[PDB]
Amino acid sequence: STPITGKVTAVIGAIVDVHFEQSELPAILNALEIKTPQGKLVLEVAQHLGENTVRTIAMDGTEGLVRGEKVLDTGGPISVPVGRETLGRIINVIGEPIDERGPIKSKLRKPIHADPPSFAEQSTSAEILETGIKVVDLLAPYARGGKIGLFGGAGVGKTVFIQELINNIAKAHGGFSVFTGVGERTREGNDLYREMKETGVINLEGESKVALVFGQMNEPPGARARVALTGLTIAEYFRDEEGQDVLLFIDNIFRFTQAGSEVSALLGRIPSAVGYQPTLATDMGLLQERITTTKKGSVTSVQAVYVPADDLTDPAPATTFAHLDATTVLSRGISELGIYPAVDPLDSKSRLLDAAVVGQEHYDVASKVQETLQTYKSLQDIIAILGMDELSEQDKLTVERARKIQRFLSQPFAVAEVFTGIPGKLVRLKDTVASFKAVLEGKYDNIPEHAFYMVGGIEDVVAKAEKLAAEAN
Amino acid sequence: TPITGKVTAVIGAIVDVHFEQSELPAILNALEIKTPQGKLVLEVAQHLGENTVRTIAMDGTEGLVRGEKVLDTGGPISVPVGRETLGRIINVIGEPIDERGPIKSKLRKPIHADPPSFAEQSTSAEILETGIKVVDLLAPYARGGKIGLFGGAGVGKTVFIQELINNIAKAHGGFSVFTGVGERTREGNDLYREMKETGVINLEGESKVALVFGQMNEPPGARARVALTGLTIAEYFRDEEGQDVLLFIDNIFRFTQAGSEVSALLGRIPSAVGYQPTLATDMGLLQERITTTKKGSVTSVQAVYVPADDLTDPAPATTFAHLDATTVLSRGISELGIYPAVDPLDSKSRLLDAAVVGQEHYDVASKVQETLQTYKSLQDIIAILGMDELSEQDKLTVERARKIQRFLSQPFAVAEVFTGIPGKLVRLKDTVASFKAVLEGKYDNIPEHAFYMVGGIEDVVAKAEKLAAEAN
Amino acid sequence: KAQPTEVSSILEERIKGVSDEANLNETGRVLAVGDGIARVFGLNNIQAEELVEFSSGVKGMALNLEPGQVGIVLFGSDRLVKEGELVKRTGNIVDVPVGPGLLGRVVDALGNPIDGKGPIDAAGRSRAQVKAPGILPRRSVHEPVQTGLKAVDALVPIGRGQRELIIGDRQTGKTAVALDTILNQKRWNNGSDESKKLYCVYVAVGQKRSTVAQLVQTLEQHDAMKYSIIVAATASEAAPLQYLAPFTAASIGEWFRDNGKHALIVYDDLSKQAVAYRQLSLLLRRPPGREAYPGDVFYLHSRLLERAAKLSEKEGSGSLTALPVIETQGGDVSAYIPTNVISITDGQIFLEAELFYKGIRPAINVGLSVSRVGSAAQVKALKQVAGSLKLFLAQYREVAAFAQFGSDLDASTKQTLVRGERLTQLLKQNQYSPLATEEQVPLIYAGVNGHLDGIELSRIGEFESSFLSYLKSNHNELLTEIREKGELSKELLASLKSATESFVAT
Amino acid sequence: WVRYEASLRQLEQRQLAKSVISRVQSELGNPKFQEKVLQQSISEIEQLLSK
Amino acid sequence: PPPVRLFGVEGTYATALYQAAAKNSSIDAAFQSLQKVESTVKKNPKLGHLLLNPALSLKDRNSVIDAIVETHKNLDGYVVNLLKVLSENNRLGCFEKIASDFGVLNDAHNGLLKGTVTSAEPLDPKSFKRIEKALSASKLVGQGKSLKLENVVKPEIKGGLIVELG
Ligand SMILES: Nc1ncnc2c1ncn2[C@@H]1O[C@H](COP(=O)(O)OP(=O)(O)O)[C@@H](O)[C@H]1O
Ligand SMILES: Nc1ncnc2c1ncn2[C@@H]1O[C@H](COP(=O)(O)OP(=O)(O)O)[C@@H](O)[C@H]1O
Ligand SMILES: Nc1ncnc2c1ncn2[C@@H]1O[C@H](COP(=O)(O)OP(=O)(O)O)[C@@H](O)[C@H]1O
Ligand SMILES: [Mg+2]
Ligand SMILES: [Mg+2]
């Protein structure tokens, strides 16, 4: 046909301005191509600046861009290959395979920009997702068709937590899973890809029931922004056209907001609170609403929010809290004392913690665990200042029991054996609720609190207590 | 020939008007725009340039188009002034909000007037007995002076000011004015109903109070200028009528809030805490016109809303220097059950002098203040370590200060909706005698509960006797 | 299916008629469309905040009318709109369909049906931006709003026309207490007395679509969707839609208020509306105020909330009750938006995670939760009757002031501590369990007599259920007496005391 | 059965929307670019006759 | 009282020139001199629009503005003043020129290329804009009809879209 040629007029960091002629203006978020010596550069039209000039966001590095270079309009937004062909392949933001295994022979390439399915939702938030992690299986149950937050700052252990999530779930899940790796470590992605390869999760010459998306934080802001969108395109195509339950996996959903703020700083927008993009809520909602159960298929989301400067009140983590059925807040303070995973027991929360879905027994156990932990945190100040002696017998017993539960919350992970030094444990929901019910009644008050450290079920607690009392003492 | 202009820009609450004649309207002039919903008034705030003036809309900018005919009134906003305004609700543009017909006032003065000169600054130290123990003890109010009600959201400012209207407004004798600046419309309604019941507003006869409202539902310009409208009414009462005036402005901080509100869109660089650069200037221009001159006295009571309960916010912090008697309502004391919520420490007034309230009054107030200060210095030591570790004298001081803090709470007649106890009118002399008796240790045996929500020391004794009787 | 046929024919005939008589010449042409907003030259006769129709079909609204160009906020995505596209001004200020047919339906910000249940039957069109009633047309709030939860009814009662803010931290029960208030109205809405019927309007601004589906199904189960109204402003939806949806829902509630009916609109979130309006201002080139929030977030909140009022008998005696929310950050009540909204609402309801994990299931923070009309807007059987029910709040404040941290002085202090602990034990209420005033009053009375000798604090949970069952059996005469009469007589108080003693004996 | 019939109505509306693409393609290949121009021109003439 | 508003923003110069002309005379003479200026500018492209760069000292801007002064002082009226003030101000001088012709066009010709659904260009030279637009449209549809690229009727797609969505 007739190519739509545009001329580069401004290159502002990761943002490129393109000027067209009369009646050839690409719409917002259209994909634009420039034949750079290293390959092709994709530009997404962020704004129309008028006078037939469009403000665009770069999918790759803007070095080597000369003003006036020819710009080709693809005729639509960025299209990523979709279908079972992409399963087992590693794809960047653009859509080309980066797994060096040849081009993807996908029959369709759905655009990364799609409208939410509106009110095609279901209130099926009643199926507990058994992950094997005793703390989340007790305090903040995960939804099979819902969204999991998995908050945390630097360190804390969010990456090992999500990796344990894949290891326990995607191995024996009835459907496909998609990992996006939004602005994370490329070495982490390589290691986790190798880990799935060893487990047979991604079999190159086989079923390979998992599709991988990458474009980690080494990529420019536009990439880190749109890699979540392309992973969502993969997930939505598997969810609707294939009718399969999909295990989404986003290693850092915050990096999308970080990239949005980065491009907004160059988009000529007055900054929002804490210097974020003003549209942070709008783009964040547009991102999260593509992750919905929908009439056909279902999605599990599983996010991982990075809180800047360990500030839970930061605008992006505050905004993402609404778009999450269950959250798992990892606090660095708990990480200091060594209870791992560092999930905050009384900051994770889950909509699934209701007696109708839970069963009024596990719900009561979780409520009493929260009771003990909240009392412990309330009394920490006078415990440090005065000590345990000042408290009455009931308060002293409550503090000791809460310490025991908080130690018991630690659970070894199979993906963290090199760190713990102890083989990982997968605790069933019934096992952990029975164990914590037994703990709450005081049946294990005589057992030292250290026996609850890096253990699984209550039988493991008894075994560790016996070993410490006999072999160690 | 009337001066005509055309609307050039409508940016939120401000409207830009261009006049095709060199005779541009002066700043603060009133601009009239004919609208289907009624009449829209615009107050000129800036001369942008090229025969364009930046104005602030008095009403909502609903349905404004670029090119609307704008009529210049030739002067600032004029509101009715005189006895006709008594018992009538006044809008920001002088219109009667209540549909009682037009106001037949023969005088219409502009809301923008020069503050009284330093020569006409007649000042007095007359005591004002409001019947509230804390006020008559620690922060005495001055007749003809300026009274401040500092407090956060939901601390007691509106209830406290309603208590002043009930107490002193009925027995004032002169003409008082209430100016609702950016407040709750339902609050204004209950205020109107309460004055109708108390008789200070007599619809079918003579009323002693003029009603001016700029409730928050109004646009920012109305909230900014309604204080000036009520101020002009009070000034006309003070100067021309030569009568004592009680200008009740509820939460005057809305004026500065609206000024900072319009400043951002007025092309003004925001000041600290995102306020208007001129906050001190326009706020003082408003406050100084509230003063007692040689022609009359204005016993104004102004509530001040502190954002985020932060007393260091620029607006209330600068408003403090414009105020004679200060009453600070902190959330902390209210959280302890003291419903008046007046923090006894920073609640200070210039009248607290031995030459004004008397040597005994000053001594009693000072002793109360040192007792509360010794209490406050012992917050953490008691909370984290324990009252047992204190000395016997320190324990006695702590318990006496607890009794005093309970005794500060007083039943307000308008507060029966919350307390459930009938309001009490504790006299100044009664308050002084009760507090000097308590400070002497005469009632150390009486439990702290008997001082909670009571009037005089006789009420304390009666409540203690009732408590002993029911305890058996 | 003749219905799609004739509706298509009618719509296309209307389009033909519009084309035959349009003569649109001063219509605008888009210069620069940004992120969900477009600047358009032309429209020399455009009204401010007037709806416009872009050539692509996306509706718009005019906040800033600069000389020459006007800023149009888009009520949808900016996918379809491009530079040079025609914009068609609708000629009328943005409005929302209103009427009784909106009941049982879920609508977006503009009022279009999004539940897929067919077209909306509206008795009329009301402006999204409507001036609040004046000083005189309102009336003092006296008719209570029966929330159905013990703590909020006893300590912070809500009345018809009152504005009570449900301020709290994240997932601390804000929408939960909103839901119990929502559901408790089924007792009266299933009757015939319209003066006691209280139609409901939920504002889901900033919430996710899955949460709104949870909401609508929950209302469906407990026979509540028929009298409730869902105005959903999805986060994925354009920020102007989030900004406008609470205003349109306020107009919808004002329809009931002005027609002699009582409406409860819960402005749930509204901090998401605040940040959406912050986005609107920060891309509309408006310089911000504090923490990058625009100047009129206070004016916005106040103007929106003040539309909720109790009209006088001359105006039909209608009422419009507001239940706004504030999502505080880390319990920061002393923040700009929180204290701003608290200064608007007629009292606030504070919820923190501290009491939520401490056991208080309503998470009612009796300290910072205060209602501006205590005696009024409360059930007569619950307000004071025996006196202690009136200073209930003062007693709670005392219990907080001399809690377990304070030294246990004497037997009187021990009794006061026991009374307070038993009382806060009683106030816990399970979710989706609206407990009526005819059942609230006996429990509050039992919290003053027979409370101290409770067998362990944990057993009061089952003690409450057993006491309800006891009041149901051969004591329903007392329940219906306190439900119908409203006030409690001396003989009624004696009978209640006798029943309490008989139960505590067992 | 009620919400099954509601879903059936939704599905028939969706299938009509699916057939809308064939409806559009019917006039896409139809040499419609001459009669439509004349009709819109005479409609414009009639529109301006009143004005 | 200029016929049409340029709303400033680089358009104030054209309005100022029009006001200066309308003060006494030369609504046209200054305008054909300005058109000659633009024609001379486009006659030498590398020498007529590259010279309008911001990186140019005031002395060389003055030398340029004398350079356009040529051919028996075709520069007449207040145009010379416009170049003089543009030398000491924003240099490049095309859009304010177009604004000048557009202003004079509204002053004396009053044409606009409307048609709503019609993607035509029916320019009309008449101040009474009531019925002559119909004659212009009839002439345009009669003779010419070069492109007629309607780009799909919007009423049909809009109506279909609302029909399927309900
Ligand atoms: N199951 C586990 N056992 C022991 N340590 C863990 C576990 N999970 C996470 N960690 C800890 O997490 C920390 C950093 O983890 P990671 O989440 O990768 O950092 P970041 O959140 O900055 O990406 C390490 O110090 C490591 O000890
Ligand atoms: N003297 C008092 N007696 C009883 N309750 C009071 C008293 N003062 C304040 N309160 C409580 O504090 C609140 C005061 O609110 P109000 O002063 O009207 O708001 P604002 O502080 O914003 O003006 C009321 O809800 C009331 O319960
Ligand atoms: N009776 C109750 N009151 C309040 N919250 C409850 C109750 N019972 C259970 N909950 C839990 O508390 C949470 C309330 O949070 P919610 O009201 O949804 O806040 P948000 O909507 O801001 O997340 C729910 O997820 C629910 O699981
Ligand atoms: Mg990481
Ligand atoms: Mg909620």
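Note that chain C carries Swiss-Prot numbering, so the residues on display, from first to last, are 39-544.
Technique stated in the header: electron microscopy, 3.5 Å.
Positions of Cβ are set from backbone N, Cα and C atoms, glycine also.
The feature ATP binding site is assigned by Swiss-Prot to C:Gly206, C:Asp207, C:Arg208, C:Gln209, C:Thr210, C:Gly211, C:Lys212, C:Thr213. Sequence-distant neighbours of C:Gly211 (ATP binding site) (same chain, 6+ apart, CB under 8 A from its CB) are C:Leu389, C:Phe394, C:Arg399, C:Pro400, C:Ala401.
Among the mutagenesis results in Swiss-Prot, C:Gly291 to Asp has the note: In ATP1-2; growth-defect. The residue drawn here is the original one. Of all Cβ atoms in the shown protein chains, 30 besides its own fall within 10 Å of the Cβ of C:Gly291 (mutagenesis position).
Within 10 Å of the Cβ of C:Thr383 (mutagenesis position) there are 28 other Cβ atoms, across all protein chains. Looking at Swiss-Prot, the entry for mutagenesis of C:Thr383 to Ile says: In ATP1-1; growth-defect.
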Entry from the binding-site residues list C:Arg208, C:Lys212 having the most other CB atoms no farther than 10 A: C:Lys212
Neighbourhood of ligand 3 - recorded positions from C:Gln209, C:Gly211, C:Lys212, C:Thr383 with Cβ under 6 Å: C:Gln209, C:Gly211, C:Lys212
Cβ under 6 Å from ligand 5: qualifying recorded positions of C:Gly206, C:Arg208, C:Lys212, C:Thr213, C:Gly291: C:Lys212, C:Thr213
Other same-chain residues whose Cβ falls within 8 Å of the Cβ centroid of C:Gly206, C:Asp207, C:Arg208, C:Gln209, C:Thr210, C:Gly211, C:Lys212, C:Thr213, the recorded ATP site, in sequence order: C:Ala214, C:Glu365, C:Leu389, C:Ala391, C:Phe394, C:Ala401
In the chain carrying C:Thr210 (ATP binding site), residues 6 or more apart in sequence that have Cβ under 8 angstroms from it: C:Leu389, C:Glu390, C:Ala391, C:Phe394, C:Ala401
Nearest of the binding-site residues (C:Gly206, C:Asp207, C:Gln209, C:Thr213) to C:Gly291 (mutagenesis position), judged by Cα-Cα distance: C:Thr213
Length of the line joining the Cα atoms of C:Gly206 (ATP binding site) and C:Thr383 (mutagenesis position), in Å: 14
Alpha-carbon spacing, C:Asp207 (ATP binding site) to C:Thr383 (mutagenesis position), which is rounded to whole Å: 18
For C:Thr213 (ATP binding site): intrachain residues, at least 6 apart, with Cβ closer than 8 Å: C:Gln245, C:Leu253, C:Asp306, C:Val363
Residue pair C:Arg208 (ATP binding site), C:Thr383 (mutagenesis position) - Cα distance, angstrom, rounded: 20
Cβ packing number for C:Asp207 (ATP binding site), 10 Å threshold: 22
